Amino acid sequence: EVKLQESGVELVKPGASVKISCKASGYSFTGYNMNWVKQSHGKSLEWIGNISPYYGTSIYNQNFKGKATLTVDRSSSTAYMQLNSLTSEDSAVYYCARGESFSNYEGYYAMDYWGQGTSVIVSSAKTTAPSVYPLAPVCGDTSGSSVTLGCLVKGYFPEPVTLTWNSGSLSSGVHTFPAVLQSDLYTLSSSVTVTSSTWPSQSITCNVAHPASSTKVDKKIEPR
Amino acid sequence: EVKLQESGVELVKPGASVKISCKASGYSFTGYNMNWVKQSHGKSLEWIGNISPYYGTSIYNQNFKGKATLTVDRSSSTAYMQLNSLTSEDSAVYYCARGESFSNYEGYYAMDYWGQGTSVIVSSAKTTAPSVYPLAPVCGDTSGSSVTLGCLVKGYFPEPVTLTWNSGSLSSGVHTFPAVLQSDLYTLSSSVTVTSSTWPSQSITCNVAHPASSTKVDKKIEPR
Amino acid sequence: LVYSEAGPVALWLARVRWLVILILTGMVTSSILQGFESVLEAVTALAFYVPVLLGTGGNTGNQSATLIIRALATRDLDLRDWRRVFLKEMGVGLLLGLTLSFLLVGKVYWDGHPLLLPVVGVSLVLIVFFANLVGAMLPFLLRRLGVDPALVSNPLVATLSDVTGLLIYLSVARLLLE
Amino acid sequence: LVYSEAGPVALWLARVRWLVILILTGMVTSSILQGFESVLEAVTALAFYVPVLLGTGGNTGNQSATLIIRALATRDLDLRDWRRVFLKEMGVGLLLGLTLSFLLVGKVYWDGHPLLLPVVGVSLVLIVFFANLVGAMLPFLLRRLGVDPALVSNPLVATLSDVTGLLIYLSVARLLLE
Amino acid sequence: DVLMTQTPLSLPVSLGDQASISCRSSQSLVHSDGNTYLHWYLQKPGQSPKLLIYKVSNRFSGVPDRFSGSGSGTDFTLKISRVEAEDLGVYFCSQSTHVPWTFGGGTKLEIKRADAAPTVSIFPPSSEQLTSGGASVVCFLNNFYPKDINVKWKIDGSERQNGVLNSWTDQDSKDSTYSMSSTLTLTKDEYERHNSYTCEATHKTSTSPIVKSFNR
Amino acid sequence: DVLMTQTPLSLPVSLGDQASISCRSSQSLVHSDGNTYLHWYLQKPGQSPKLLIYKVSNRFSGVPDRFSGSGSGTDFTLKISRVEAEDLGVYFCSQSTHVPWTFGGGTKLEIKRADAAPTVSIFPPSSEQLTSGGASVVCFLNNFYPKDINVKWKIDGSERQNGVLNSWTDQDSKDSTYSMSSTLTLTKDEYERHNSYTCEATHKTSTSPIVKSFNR
C-alpha cells in the first residue's frame, strides 16, 4: 500500500553530522506524524523521535535528546533526521515510520508503515582493498570422506562485498558469514563443503567484488 | 553623547556578500530603529533601509530591495547589514544611524545619531605593491623663481597610502590628492612647491608607506 | 492582508465575512435570553451581570483554549491525552470558579442586590466551570475532527461559552428566584 | 507555561491573575448597566441584545486591533500614520456597521420588538463605529505609550469596547425610548 | 521509561504448529485514556518491521488470521495458529503509553529441526597468510543446531580471549542449520611461537565439548 | 520617490557672514500626520553627517544658534547668521514623509577667498618612466580658485579624451585655494610617437584658457 522510502546507505566518520532523509508517499504527509526509530547491529529497536509535520515540532527520546534533531518540509514531503556528534555507538540502521494521525482517526497510535533502512556506520572512512586469504584445509588433506574448504576476506570497508565460489557456479554447501566489524575494518569469511574426492581433483577458486575499491581478487586454495 | 560605532574598513570581491556590523551604545537598542544609509564616492547620500530592532523587521528602499538585508540581535545590541551580489556601483561608505523611536517620543523622525563609516570597496583585490615614480620638472629646470616638484604613486591597493616629503620634514607647499580609482588599481599623486633656489640645491625625496604591502619606497627626484 | 494599500471596500469585505458569523452566534445568544424573559421581568438586576458573566466565561474559554493549543502544538500533550487534562481542567475550573465568584458576589453585594447573590455566586462558578471544560476539550475535539485547533478555536470557544453563559445563568436564576 | 507538569494550583495562579484583572472591567460594565436600569425597567427587551452588541463591539475591536498590529509590526504602517489610518478605519467602520446593524435589525424584527428596531439599528452602528476606531487607535496609543501593542491589546480593546458598547447602547435607548 | 522485555529470546518451533510469544512489561501499559497500547511488529529477516498487532486485542490490515494477540494489564501474549513460512522473523512488542515508546527485546522464529552436531574444522593460516603481513587462524563450526553455541579458543591447549571475532549465519534455507565462524587475529611471532591451536566448541547435543587442534 | 534637490551645489561664502541654502522638494513633503519632515544634516569634511535641523522649523540639541531653518510646503531654506569655522562642510536636507526617505544633493560650504589663477605645470613622464614599461604624463593645476575648473588634454596640440583621471583636493587650510591633478595614462609607444603634450585648463579668471606643453 503506502510506500515509505528514505535515503540510501550512509557512511560517516566520528564527530560528523548526517542528515538522514525520509520521503513520504501515498498519504498526506502533513497529517501523519513520522516516528524515527533506530535498529542497532542485530538487536532490539529504540524509538528516537516523533516529528509532527503540521506543527514541525517533535518529541524526543530521553536517551537521544540533543544527539538527534528532526525537521520536515511539508511541500517537499520529506522527513529529515540530523544526527549530531554521532559516536561509534550510533552505528545502526535508522528507520522512519509513519505512526500517528494528526486527526487521530486511526485507532492505534504507533507504527503504521516503516522506511527501508539507512545503514549508518560511524567507523573511519578508510576505503581499503579486500585482501583474500584462501583458507586451506588443516594439514595434508586428512581423511574422513567429508572435507570442507574455507575462504577469508580481512581488512576492507564498507560492508557490501560479494563472495562466490568458482564464480557463482558451485554454491552447494556454501556458507557466507556476516561482514563483522573489527576496529574500523570489516572481515568476511566463507566456507564450502565438498567430498574428499572432488578436491583437490577439481580446481576450487575464491573471488570477491568490492565496489568502493573496484577489486576482483581471484585466488584458488592450495593443499598444504 | 550617544556613541554609535560600526565595523571597520571593508574589502570584497565582486559578486560576494559582505555583512556590515553596527553596534549600538548609550541607548536602549531595542527601542530605536536603525537606519542604513550609504554615501557614494563623494556624492549625495541614499537611504537604504530602516531596521526595527524590537520586531526585527525592516522597510527597504525601492532601489535596494534584495540588494540588502537588515537583521539585528537585541541581546548583542548590533545592527547587521548584509549586502548581496554587490556590483561596482556599491563602492561606497555605509552609515548606520539611529533615527526613530519605538515609542516615537522624539518629535523628529529620521536621523538622531550616525555611525562612523564602513568603506565598502568592490574590486579584484590584488594587493599590488605601490609602484612610485619621481615626477621631475618639465625640462632643464626653466627659470621663473618658483618651480614645483611632483611625485606619482600608481598601481596600489587599498586606499590608505601615506606620502611624505623628506619623511615628513618639508610639508610646506605640499599638495596630496585623493586616492582615485582606475580599473581596480588606485593612483595617488602629490606635488610640493618650492623656490628655484632651494632645488636642486636641497635633496628632495619622495616616500610612501603602504601597509598591506609593507612597502617603504624612497627616491630622490632627478633634474631632467 | 497587507493593509496600507487595501481600500475601505476590501477591508469591509473581509471583516464583514468574519463578523457575520460572529453576529449569527450573537443572534443565538439573543434568542436564548429572549426565551427567559419571565425572570428578567421578575427581577431586572439579572441583566446587570450578563456582560460580566459572559466576559468571564468567554475569557476562561479563550484562556484555557490557548493554553491547550500551545501545549498541543509543542507535543506536550497528545490527542489520546484528553482524559488526563480533563481531570486537571475540571480541578482548575473549580479552583477558578471559587476565586472568581468570591469577587463577583462582592461586586453584587456592594451594588446591593441581596436576592441576587446566590444566583450570581452559583452561576459564575457553573459558567467558568462549563466554559473552562469546553475551552479545554475544544482543542482536542477540533484536532480530532481534523482542523488545526489554533485557527478556529478563538471565535468558536467564545461562541460556545457565551451561549452557555446565558443558558446556565438564566437557568440558575429560574431555579433560585422563580 | 509548560502544561503537563503543572498542577491545578500552578495553573490556577496565572489563570486567576489574568481573569481577576478582567473581572474588574466586568464589574465596571455591570455598574454602567445598573446606572442605566431606568430604561431596562421600562422595556425589558433591551437586555436581550447586550450579549450580541458586546460580542460585535469587542469583536470589531479584537479584529481591527489585530489588523493594525500585524500591519504595524511589519513596518507597513509607520507610527505617524494614525491620522491616515483614521480616515480609513472611520470609513470601514461606517461601511461595516451599516451591514452588521442591517442584519441585527432583521433579527430584532424576527423577535418582534418594533420599539427596539430604531434603538438597535442606531446602536449597533454606533458601537461598531466607536469600537473600530478605538480598536484601531489602541495600537497606536499603546506603541506611543511605549508598550508593544500585540501584548496588551487583546484584553484592553475588549474591555474598552464592551464598556463603550454598553455606554452607547443604553444612551441611545434613553434617547429613543424614554 | 518502561524497561519492557520479552521471553523467550529464541523460539524454536515447527512449520504448522502454534507458537506463543510472551511480552511482560515493567509497569502497567494502560494509558490515562485507558486502552492497552501494546503494538506488535514482525520484522522478517532483512526487512523493516511492519506492524502486526495493535492495541493488543486488535489486528492490523493485511494481516492473516494466523496471528492471535491477547492479554491485558502488564502481561501480554501473541500466539500463532499454524506457523507458516511467511511468518518467520523476529517479533517486537512495543508500547505507546509512556514516552519514550520503548520496544521489546524481540524474539526470533526459527525452525525446530532435528538437533545436529557441528562439523568443526580448524583452518590454520593460509600459505598466503604466512607471507601476507597478517596472521589469522580461523575455526569453522558448520551445520549444527540449535543457536546456542560458543567457541573456546585455546592456544597450545591454553585458553585465549584476545582479539576474537565471531559471526553466526542466520538459519539456513535448506535444512535450517546454523554455522559459526571463529577467527583469531594475532601477530606473527605469537603464531610463529606456538604450534597447537585448540578450537573448542561446547554444544548442547554433545556431552564432551567438541575440539579441534593442529600442530604446526 | 521624491526626487529632492538643493541649490546651489557650491556655496562660496566668507567667515562671519550669512549663508542661505535653498532646498526645493519635488512634491510637497507634508505628511498625512501633517508636519513638514525636511530634516537638515551637516557633514563636516571627512566625518559622518550629524543632524542639524529637524522638522524644518525646529533645531536639534547641541546645535549653536547660528543655524536658522525656515520655510514650509515645498520650498525650504537653512540660513546661517555668522558663518563660523566649525560650520563648514556639506549640508544635506533630507525628507522623511514618502518612503524612501531620499536625501538632497548636498551643497558644500567653501570660503570666498580672493580669486586666483592656477599655477599650471605639465610634468612629463619621469626618467624612471623612460625605463618603466608604462607611460603616465601628469599635469598639475595648483593654487587656484574657485572649484570650477576643467582640464583640456591636448596631445601634439590635438585634443584627447581617453584614459583620463582627475582628482581635486578639498579646500586648503591655509589660503583656502584648490588644486587639481590631471594624469594621462598611455602606452609606451603612444608616448614615444608624440612630441607635444598641451595641458589646457579653462578658468573663469583668465580670459584665454591657460595652457602648458612641452616638446620631448
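All chain C residue numbers match Swiss-Prot; in order, they span 271-448.
How was it done? The header gives electron microscopy, 3.7 Å.
Just so it is clear, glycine is given a Cβ too, placed from its N, Cα and C backbone atoms.
What Swiss-Prot says about this protein:
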type	residues	note
BINDING	C:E275, C:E311	Ca(2+) binding site
BINDING	C:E275, C:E311	Mn(2+) 1 binding site
MUTAGEN	C:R285 to A	Abolishes Mg(2+)-transport activity
BINDING	C:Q304, C:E307, C:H383	Mn(2+) 2 binding site
MUTAGEN	C:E307 to A	Does not affect Mg(2+) transport, but increases permeability for Mn(2+); when associated with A-304 and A-383
MUTAGEN	C:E311 to A	Does not affect Mg(2+) transport, but increases permeability for Mn(2+) and Ca(2+)
MUTAGEN	C:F318 to A	Abolishes Mg(2+)-transport activity
MUTAGEN	C:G325 to A	Loss of channel activity
MUTAGEN	C:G328 to A	Loss of channel activity
MUTAGEN	C:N332 to A	Does not affect activity. Increases Ni(2+) sensitivity
MUTAGEN	C:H383 to A	Does not affect Mg(2+) transport, but increases permeability for Mn(2+); when associated with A-304 and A-307
MUTAGEN	C:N424 to A	Does not affect activity. Increases Ni(2+) sensitivity
BINDING	C:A428, C:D432	Mg(2+) 7 binding site
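Shown on the structure are the features that Swiss-Prot records.
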{"residue": "C:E275", "record": "Ca(2+) binding site", "DSSP (3 states)": "coil"}
{"residue": "C:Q304", "record": "Mn(2+) 2 binding site", "DSSP (3 states)": "helix"}
{"residue": "C:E311", "record": "mutagenesis position", "DSSP (3 states)": "coil"}
{"residue": "C:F318", "record": "mutagenesis position", "DSSP (3 states)": "helix"}
{"residue": "C:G325", "record": "mutagenesis position", "DSSP (3 states)": "helix"}
{"residue": "C:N332", "record": "mutagenesis position", "DSSP (3 states)": "helix"}
{"residue": "C:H383", "record": "mutagenesis position", "DSSP (3 states)": "coil"}
{"residue": "C:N424", "record": "mutagenesis position", "DSSP (3 states)": "helix"}
{"residue": "C:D432", "record": "Mg(2+) 7 binding site", "DSSP (3 states)": "helix"}
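Taking the C-alpha atom of C:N332 (mutagenesis position) as reference, the shortest distance to any of the recorded positions C:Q304, C:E311, C:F318, C:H383, C:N424 belongs to C:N424. Note: the Cα of C:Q304 (Mn(2+) 2 binding site) and the Cα of C:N424 (mutagenesis position) are spaced 26 Å from each other. Of all the recorded positions listed here (C:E307, C:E311, C:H383, C:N424, C:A428), C:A428 has the Cα closest to the Cα of C:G325 (mutagenesis position). Around C:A428 (Mg(2+) 7 binding site), a 10 Å sphere centred on its CB holds 25 further CB atoms from the protein chains shown. Sequence-distant neighbours of C:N424 (mutagenesis position) (same chain, six or more apart, CB under 8 Å from its CB) are C:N332, C:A335, C:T336, listed in sequence order. Residue pair C:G328 (mutagenesis position) / C:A428 (Mg(2+) 7 binding site) shows a Cα separation of 5 Å. Look at the Cβ of each of the mutagenesis positions C:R285, C:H383 and count the other Cβ atoms within 10 Å; the largest number goes with C:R285.
Looking only at the recorded positions C:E275, C:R285, C:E311, C:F318, C:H383, the one with its C-alpha closest to C:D432 (Mg(2+) 7 binding site) is C:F318. The two recorded residues, C:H383 (mutagenesis position) and C:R285 (mutagenesis position), have Cα atoms 40 Å apart.
For C:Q304 (Mn(2+) 2 binding site), the number of other Cβ atoms no farther than 10 Å from its own Cβ, over all displayed protein chains, is 18.
Spacing of C:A428 (Mg(2+) 7 binding site) relative to C:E311 (mutagenesis position) is 27 Å (Cα to Cα, whole number). Residues within less than 8 Å, Cβ to Cβ, of C:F318 (mutagenesis position) and separated from it by at least 6 positions along the same chain comprise C:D381, C:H383. Here the recorded positions are C:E275, C:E307, C:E311, C:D432, and the one with the most other Cβ atoms within 10 Å of its Cβ is C:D432. Around C:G325 (mutagenesis position), a 10 Å sphere centred on its CB holds 27 further CB atoms from the protein chains shown. Ranking the mutagenesis positions C:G328, C:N332 by how many Cβ atoms sit within 10 Å of each one's Cβ puts C:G328 at the top.
Checking the mutagenesis positions C:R285, C:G328, C:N332, C:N424 against chain F with a Cβ-Cβ cut-off under 8 Å leaves no residue at all. Straight-line distance linking the Cα atoms of C:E275 (Ca(2+) binding site) and C:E307 (mutagenesis position), rounded to a whole number, equals 48 Å. It is 36 Å from the Cα atom of C:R285 (mutagenesis position) to that of C:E311 (mutagenesis position).
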